[PDB]
Amino acid sequence: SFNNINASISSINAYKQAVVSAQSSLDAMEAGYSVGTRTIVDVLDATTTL
Amino acid sequence: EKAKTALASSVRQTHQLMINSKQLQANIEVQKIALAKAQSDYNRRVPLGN
């Protein structure tokens, strides 16, 4: 049980980092679409990943 | 008759230069289009960098 608690902590940290990365990618994709360099399928895919 | 033929030849030749002008104008148009493309591309990309 003790080892399981520790593993849970580490996994939480990893998932937070992943969330931040996905948010950055979505922001990039949205800005590109706003300036007209990208379609709306890319925006929807980024939203799904987030 | 020799002189008349010479005059005809010269008048024909001067026309070849008057048309090369239009050719070079078309080339200028192509270059303007390319510059416009590059400028549009950069204006699209600038906000993302900020």
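Residues displayed in chain A correspond, in order, to Swiss-Prot positions 352-401.
Structure determined by electron microscopy, 3.6 Å.
Quick reminder: no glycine exception, Cβ is built from N, Cα and C everywhere.
Counting Cβ atoms from all protein chains shown, A:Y384 (mutagenesis position) has 16 others lying within 10 Å of its own Cβ. The mutagenesis experiment A:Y384 to F is recorded by Swiss-Prot, whose note states: Partial channel opening. Increases sensitivity to vancomycin, by allowing its passive diffusion across the outer membrane; when associated with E-389.
Classification of A:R389 (mutagenesis position) by DSSP places it in coil, neither helical nor stranded. All protein chains shown were included, and the count of other CB atoms within 10 Å of the CB of A:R389 (mutagenesis position) stands at 17. Record note (Swiss-Prot), mutagenesis A:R389 to E: Partial channel opening. Increases sensitivity to vancomycin, by allowing its passive diffusion across the outer membrane; when associated with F-382. The unchanged residue is displayed.
Summarising the environment of A:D393 (mutagenesis position), the number of other Cβ atoms within 10 Å of its Cβ, over all protein chains shown, is 17. A:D393 to A appears in Swiss-Prot as a mutagenesis experiment; the accompanying note says: Decreases inhibition by hexaamminecobalt(3+).
Under mutagenesis, Swiss-Prot gives A:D396 to A with this note: Decreases inhibition by hexaamminecobalt(3+). According to DSSP, A:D396 (mutagenesis position) sits within a helical segment.
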Note = Row A:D396 (mutagenesis position), column other C-beta within 10 angstroms, all chains, value 14
